[PDB]
There are 4 protein chains.
Amino acid sequence: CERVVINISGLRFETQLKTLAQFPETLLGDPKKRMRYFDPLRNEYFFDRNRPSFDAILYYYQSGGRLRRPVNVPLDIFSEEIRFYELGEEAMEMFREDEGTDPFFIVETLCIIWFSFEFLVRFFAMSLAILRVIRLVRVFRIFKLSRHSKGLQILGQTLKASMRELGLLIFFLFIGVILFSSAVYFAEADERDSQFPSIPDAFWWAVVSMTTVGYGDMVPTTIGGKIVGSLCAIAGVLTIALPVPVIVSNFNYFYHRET
Amino acid sequence: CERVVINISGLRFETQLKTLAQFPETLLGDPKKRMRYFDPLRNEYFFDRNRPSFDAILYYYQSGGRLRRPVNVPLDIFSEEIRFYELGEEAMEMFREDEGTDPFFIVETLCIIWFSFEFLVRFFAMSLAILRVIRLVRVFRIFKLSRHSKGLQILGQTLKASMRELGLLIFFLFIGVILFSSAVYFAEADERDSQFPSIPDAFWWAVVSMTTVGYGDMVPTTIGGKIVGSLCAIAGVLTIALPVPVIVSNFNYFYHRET
Amino acid sequence: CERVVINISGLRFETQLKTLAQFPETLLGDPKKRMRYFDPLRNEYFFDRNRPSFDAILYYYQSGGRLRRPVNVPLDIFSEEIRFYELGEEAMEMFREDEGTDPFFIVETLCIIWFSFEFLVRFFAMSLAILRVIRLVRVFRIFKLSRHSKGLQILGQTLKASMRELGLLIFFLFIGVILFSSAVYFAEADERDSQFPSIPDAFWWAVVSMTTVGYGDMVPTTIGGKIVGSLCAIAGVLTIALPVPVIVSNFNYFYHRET
Amino acid sequence: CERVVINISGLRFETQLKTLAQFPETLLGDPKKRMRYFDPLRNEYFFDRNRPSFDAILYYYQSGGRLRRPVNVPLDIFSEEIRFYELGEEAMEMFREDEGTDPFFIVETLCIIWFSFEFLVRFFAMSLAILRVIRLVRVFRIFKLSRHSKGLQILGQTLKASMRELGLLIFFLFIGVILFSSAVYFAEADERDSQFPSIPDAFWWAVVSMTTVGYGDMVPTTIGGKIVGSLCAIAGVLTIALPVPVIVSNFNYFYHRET
Ligand SMILES: [K+]
Ligand SMILES: [K+]
Ligand SMILES: [K+]
Ligand SMILES: [K+]
Ligand SMILES: [K+]
Ligand SMILES: [K+]
């Protein structure tokens, strides 16, 4: 099948004419558009342009549509070329995406009034329950700032996306606490003056020993509780120092991408 | 020796004909297979394909079999080319790999019964010992989840592989604790009200000061115990913050590779 | 428009003559300067030089001035080429930048005297206020070392530049402490022996639980205070372990760039 | 000056003959050695070899000796080429490097005897001083293992090399402790029940608050001591989390390079 020669600043490219006919609207696929760059003396089309980029521009046609930016070609440059060669806004975006008492009442009432008002205006434009209700509505209040603080949105999108990541930290943390709250429970017990009788309390210690917080409300006195204490102080920093790189790589990405 | 010219979208490659005969089954090595792409006018074989990839495709023959994917060529693309040129499933994989009271009894009995049953069904398809036995079988129980929790397998494979890494953390931790539990022992002693008489107890402090847990069950009161305490708080975070990058790079790899 | 051919060690480049006339002072743009490298037999200018670099050297003219160093070309090499081709000191720098009781009184008086003297010599060359004044002038004294200690300058430039980064850590820390000092306040209260009555004190705990310092002056005794305590020990290490990579990447850069 | 053409698997290179004469012993510089690869029909030397590598092989001569391995060319491959082209062992290495009661007495005496014996055999093949002598010889004893433990050597070489790095951590730690042990000293004092009278003791707290160890032997009770306590818990983790990446990058390098 009749072949074409494209010269990009001395670098010669060759393809069949049907390969370019696969995208009739692009500059190279449109006879009338590329006609301006034909050299009758050499029988080739010449372009005084960026050499590194054309590799992909041609592969686009041969691949049926794949438009990847060569790793060694800047983003601003390669974008200009896609524009010049007239690849089309569709493929253009596809590339883009593939590439990237009273005072308390007054304050409480004023907010409920403003919030509801603003909410409605924008939208339109028993004894035991009282204990659980105050901890809910009053505690999650801070979440309102997320609507005016860019940072929170980033923190949220990262959590929603890296949920599987966090799920491991907690999971691994469990197996850890369970294994340590048990290994010390068997060596800490059967000894007087030891504040490690039950297991439920051994859970707190472990959670306080793995995160390295160490309040001092519970500490091993026996030899068997210290051996598992050292392994715990280590296993903790080891287990915790895992999902971090992931969440950070996600946050830093969501942060840099949003900004 | 008679040479051949291969034109890949304008980029010309040249090699001897025996070099290609070294792999008679591949497309380029098989006369009958490459015959379809010969251009009589130019005396060369033409391929309307990916330019960046062919560099390696040719080196494969010249190297006697080495099939490396150019750093600047996507994985999905280069794979297609290996397929087209018909390099062979062997070399193909080789590339792949080179590239990547009653309730307690009931619960206890039910499990032992189910586990043993499931185990057998799947397979077929004195006073001091009682103290060490309860800490063993009962503590390692959690390890059963590893068979239904992907995460654990990753954590295990990383440990089994980065064993030499962890061995250092503990090793370095030793030398550290030994050096600190001794430097403070000589400056903390010979002083009343000091809870640092013996060395074995100095070990606990050091292990609790390097991991930065600091329960508060032991703290320097002398000037010589604080100087070594500062160096300890530092040396600890320095020694611990070493094998981490390795274990993480292993975990993150085993995690991303498994997923 | 009359075209030119430039041969760089066998690699042929082609451009129009006006493209090179866009920078009349450079070697390639100056007829008298490039005349020395013209080959009459082939009708092309030949240069026995670095191939990888010329890609950019030519793009410079086609782009109207863009001078980027190819990712695969060393800095010392590409710099030499820019010099040879005589691109010009301007574009040269632009590239550079786009690329990178008595003793107390005596001591106090002597300093004030020396400092003021040195300052002037270099420049030319009520009861409640006394409490706030001593904490100010006397505390910020150390900042004087910054003028003789390179390290501080780096620490400062990184802070001044990554201010938005730090602003998040503190911000996120707030929302965290507010949410935790409240979630535990509702579960820690309504229970005797609990040292978590007020909220202002719950703030201290949270700040001491998220940074993982854990002095032991405050710890959850209830079940509801421990559940939020575990989430706090985690959320803390998660929130803190975020701006770090940024500040470090800034510090390490400012450090390596300054040195 | 008479020019030469080198064809590397279809990729044509051109240089002057003197450029190659600059290294008379290499294959390309030796008439008798390159004669075997000359093609009389095309007037060029042909090599059925790796294309990516030759770029550097030629630059070596043009540069007067610079032998850099292209970023996109494997180490094992490029090495083979340097060998084939016969560049010379010198340049070869240069490239390599540019590229990479009684029991106590018995035990004490036996060691002193063995050590001194082994030392000599290998080499040949008052009251206050007693307090400082026991802390020295007895404490640094562990350092003997470094001769049989690879890990320590790595830890040492990294310290000796990244000394300037560590010097900052300690330095920055100083300025920090000095600024915090002073900011809290002015707000913690003038208040009863406060364990922060003197400054020397404020130093311990700061060092225990920045490393996040928090023994609990000292904690702010005033409002002014807590505000500076939060800034301290942060500034600490910020200052410490700086030299880490450096020491790690050095250790990981010294570790991977040694192994
Ligand atoms: K800690
Ligand atoms: K701690
Ligand atoms: K603590
Ligand atoms: K504590
Ligand atoms: K305590
Ligand atoms: K940490």
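The numbers used for chain C are those of Swiss-Prot, and the residues that appear cover 32-131, 219-243, 288-421, in sequence.
Every residue gets a Cβ built from N, Cα and C, even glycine.
Same-chain residues at least 6 positions away in sequence with a Cβ under 8 Å from that of C:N38 (mutagenesis position) are, in sequence order, C:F44, C:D70, C:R73, C:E75, C:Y76, C:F77, C:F78. For the mutagenesis of C:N38 to A, Swiss-Prot gives this note: Alters voltage-sensitive channel opening. The structure shown keeps the original residue.
The annotation that Swiss-Prot gives for the mutagenesis experiment C:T50 to A reads: Alters voltage-sensitive channel opening. DSSP assigns C:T50 (mutagenesis position) to a helix. Taking Cβ-Cβ distances under 8 Å and a sequence separation of 6 or more, the neighbours of C:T50 (mutagenesis position) in its chain are C:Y92, C:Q93.
Long-range neighbours of C:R82 (mutagenesis position) (same chain, six or more residues apart, CB within less than 8 Å of its CB): C:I39, C:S40, C:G41, C:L42. The DSSP secondary structure for C:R82 (mutagenesis position) is helix. C:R82 to A appears in Swiss-Prot as a published mutagenesis result, with the remark: Loss of channel activity.
Swiss-Prot documents C:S360 to A as a published mutagenesis change and attaches the note No effect on N-glycosylation. Abolishes channel activity of the homotetramer, but retains channel activity in the presence of a beta subunit. Every protein chain considered, the tally of other Cβ atoms within 10 Å of the Cβ of C:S360 (mutagenesis position) stands at 10.
Contacts of C:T383 (mutagenesis position) defined by a Cβ separation under 8 A and a same-chain sequence distance of 6+ are given as C:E350, C:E353, C:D355, C:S356, C:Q357, in order along the sequence. Quoted from Swiss-Prot, the note on the mutagenesis of C:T383 to A is: Impairs N-glycosylation and abolishes expression at the cell surface.
According to DSSP, C:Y415 (mutagenesis position) is assigned to a helical segment. Swiss-Prot lists C:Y415 to F among its mutagenesis entries, and the accompanying note reads: Nearly abolishes interaction with CTTN; when associated with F-417.
C:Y415 (mutagenesis position) and C:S360 (mutagenesis position) are 45 Å apart (CA-CA, integer value). Just so you know, the Cβ of C:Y415 (mutagenesis position) picks up 15 other Cβ atoms within 10 Å once every protein chain is counted.
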